[PDB]
Amino acid sequence: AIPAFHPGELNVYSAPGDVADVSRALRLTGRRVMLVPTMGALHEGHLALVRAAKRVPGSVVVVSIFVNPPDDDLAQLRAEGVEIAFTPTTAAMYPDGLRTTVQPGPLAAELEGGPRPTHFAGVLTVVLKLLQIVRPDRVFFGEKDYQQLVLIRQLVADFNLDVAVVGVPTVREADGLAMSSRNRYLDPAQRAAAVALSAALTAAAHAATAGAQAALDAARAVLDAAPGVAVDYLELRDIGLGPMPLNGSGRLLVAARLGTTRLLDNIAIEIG
Amino acid sequence: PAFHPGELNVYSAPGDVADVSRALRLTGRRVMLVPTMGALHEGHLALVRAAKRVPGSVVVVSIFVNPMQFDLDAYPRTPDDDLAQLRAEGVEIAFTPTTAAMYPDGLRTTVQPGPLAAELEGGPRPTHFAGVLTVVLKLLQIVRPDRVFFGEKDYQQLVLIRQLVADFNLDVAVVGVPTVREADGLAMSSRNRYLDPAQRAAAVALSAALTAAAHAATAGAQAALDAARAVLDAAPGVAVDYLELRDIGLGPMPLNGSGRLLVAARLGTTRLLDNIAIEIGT
Ligand SMILES: O=C(O)[C@@H]1COc2ccccc2O1
Ligand SMILES: O=C(O)[C@H]1COc2ccccc2O1
């Protein structure tokens, strides 16, 4: 006997099997279930994911809130017109501890996998779990976390998952700083120098008419002009994060440490 | 793709069985999946029949020698026979993927099983269960059945498959089906064809040892194990890999009153497995 669901209101479920039941019962009456996976502490970047999910005809929006090991977040979802939030406990998600998990391909070891070499296994495992619980038609991820998005596409292809993965463009502050809840930790100096990540990336995107080396040199010059910005990497790759082709579409990714804060950004790049 | 019902439809492309599967489900048929590596025998057909017996069932049997779990060139391949067997059971769908369609990106994203996959069958073959759980996950995602059928012969495999299913929240019921035996007790296996008449006769020691142990078990664990050990020792050219008494989920839990007894042994070059349910004492 299917759990209670009230149209046009924010229905909150904590039990995987509840949200599973409602979702499956909703698809059968012709709603198209959209999944927005989040870790709570919602900002505009999350809201953009929600909005893209809402403009699918017949969409009902599922937003998970789960910290991979509050009333505010729900008021934001309530205010965005979201019908389902899925807010499970660590024990509901992992009732048997860390047992079977997803092992990512070699990409999970590069770039962000450098300092956090198990991070994406964690991410892929929970994403796979969420996809099985909710069974969405479409799943929404921000391009901010670009490597993560490429790995999730890989998970979906690799395990024959029958879901569309949708990548939503990065939401930025007025000066271009990619939104993140870490941005709140930057002191004034750091916050001003932080602009250089997106300025370098945009500078590169336009320098690219002159070829790849010009793009990289433009990005580097800009980063070089900022104080207190320790670049962990600055790399140009193809859109799937393999080696950059001689010309054609690419992606430029950067990561840096400002004090104790690690910021990331990336951007689409055409070569030529 | 076409579906001529009451007939056996063979699809090789993942896409074609996914589409046909979904369509059949959207019309109310209950999709049953029986994954196999072909070279089918009566132990497979009992898996098929359990599936047929579920009402509104449409039966998918998958046949795929998975290069990730492997030795690989030595596996028995008998498709004409396999296919005529399924016609004869009135199986409506055979799913026979190519390696390229299953591994277009080689080994990229794979399943990592729990610590149970390092033990028993997995001790000298630490990657074996990874390949099994990877292809099983993919097959469940392609075919999307209500239920999935496995023999208890490969009991460790069965237990890890239920780990797969619980840990990743798969919305599928796993059905364990009791081991089919030759009239002398020998567990049916595609591997059995590799025993000469001598080894075939010795091979009965495995089920004899287990059934002995199951009845000796009123006298306790040690008696059951000694009973099995005695039978195996009296068998000519049976070399025991392991003989182990475990809890039924095989795991970090102590054996209570209920268990499973597991044996692996070499006859010549052929490895056999068998297992049985043990009740200890009362
Ligand atoms: O043919 C068989 O016995 C095995 C039984 O176990 C299998 C597990 C996954 C995929 C195929 C399988 O085939
Ligand atoms: O809060 C977030 O930004 C997101 C970012 O990506 C996520 C992926 C999987 C589960 C939760 C996630 O939360």
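By Swiss-Prot numbering, chain A shows 2-70, 86-288, in order.
Each Cβ is built from the backbone N, Cα and C atoms, and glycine gets one as well.
Listed in sequence order, A:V37, A:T39, A:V64, A:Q92 are the same-chain residues at least 6 apart in sequence whose CB falls under 8 Å from the CB of A:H47 (mutagenesis position). The annotation active site, proton donor is assigned in Swiss-Prot to A:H47.
Under DSSP, A:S197 (ATP binding site) is assigned to a helix (H, G or I) in the three-state scheme. Under the heading ATP binding site, Swiss-Prot lists A:40-47, A:158-161, A:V187, A:195-198.
For A:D88, A:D89, A:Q92, the entry in Swiss-Prot reads Mg(2+) binding site. Taking a C-beta cut-off of under 8 Å and a sequence gap of six or more, A:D89 (Mg(2+) binding site) has these contacts in its own chain: A:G41, A:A42, A:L43, A:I66, A:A101.
A:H44 to A appears in Swiss-Prot as a mutagenesis experiment; the accompanying note says: More than 1000-fold reduction in activity and 52-fold decrease in adenylate formation. Cβ-based neighbour count (10 Å, all protein chains) for A:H44 (mutagenesis position) stands at 15.
Classification of A:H47 (mutagenesis position) by DSSP places it within a helix. Experimental mutagenesis is annotated in Swiss-Prot for A:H47 to A, with the remark: More than 1000-fold reduction in activity and 60-fold decrease in adenylate formation. 10-fold decrease in the affinity for ATP.
Record note (Swiss-Prot) on the mutagenesis of A:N69 to A: More than 1000-fold reduction in activity and 50-fold decrease in adenylate formation. Listed in sequence order, A:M40, A:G138, A:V139, A:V142 are the same-chain residues at least 6 apart in sequence whose CB falls under 8 Å from the CB of A:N69 (mutagenesis position). Under the DSSP three-state reduction, A:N69 (mutagenesis position) is assigned to coil, being neither helix nor strand.
Listed in Swiss-Prot is the mutagenesis experiment A:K160 to A, annotated as follows: More than 1000-fold reduction in activity and 50-fold decrease in the affinity for ATP. Long-range neighbours of A:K160 (mutagenesis position) (same chain, six or more residues apart, CB within less than 8 Å of its CB): A:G46, A:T186, A:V187, A:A194, A:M195, A:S196, A:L280, A:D281, A:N282.
Among the sequence features in Swiss-Prot, the mutagenesis site A:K160 to C is noted as follows: More than 1000-fold reduction in activity and 120-fold decrease in adenylate formation. The enzymatic activity and the affinity for beta-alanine can be increased 10- and 3-fold, respectively, by alkylation of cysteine of mutant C-160.
On its own chain, A:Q164 (mutagenesis position) has A:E128, A:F136, A:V139, A:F157 as residues at least 6 apart in sequence with a Cβ closer than 8 Å to its own Cβ. Recorded in Swiss-Prot as a mutagenesis result, A:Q164 to A carries the remark: 50-fold reduction in activity and slight reduction in the affinity for beta-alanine. 30- and 40-fold decrease in adenylate formation and pantothenate formation, respectively.
A Cβ distance below 6 Å to any atom of ligand 2 is met by none of the recorded positions A:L43, A:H44, A:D88. Within 8 Å of the centroid defined by the CB atoms of A:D88, A:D89, A:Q92, the record's Mg(2+) site, lie the Cβ atoms of A:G41, A:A42, A:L43, A:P86, A:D87, A:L90, A:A91, A:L93, excluding the listed residues themselves. The Cβ neighbour count for A:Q92 (Mg(2+) binding site), using a 10 Å radius and every protein chain shown, is 17. Within the group of binding-site residues (A:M40, A:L43, A:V187), the Cβ with the highest number of other Cβ atoms inside 10 Å belongs to A:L43. Neighbour list (A:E159 (ATP binding site), Cβ cut-off 8 Å, at least 6 residues apart, same chain): A:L165, A:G183, A:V184, A:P185, A:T186, A:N282.
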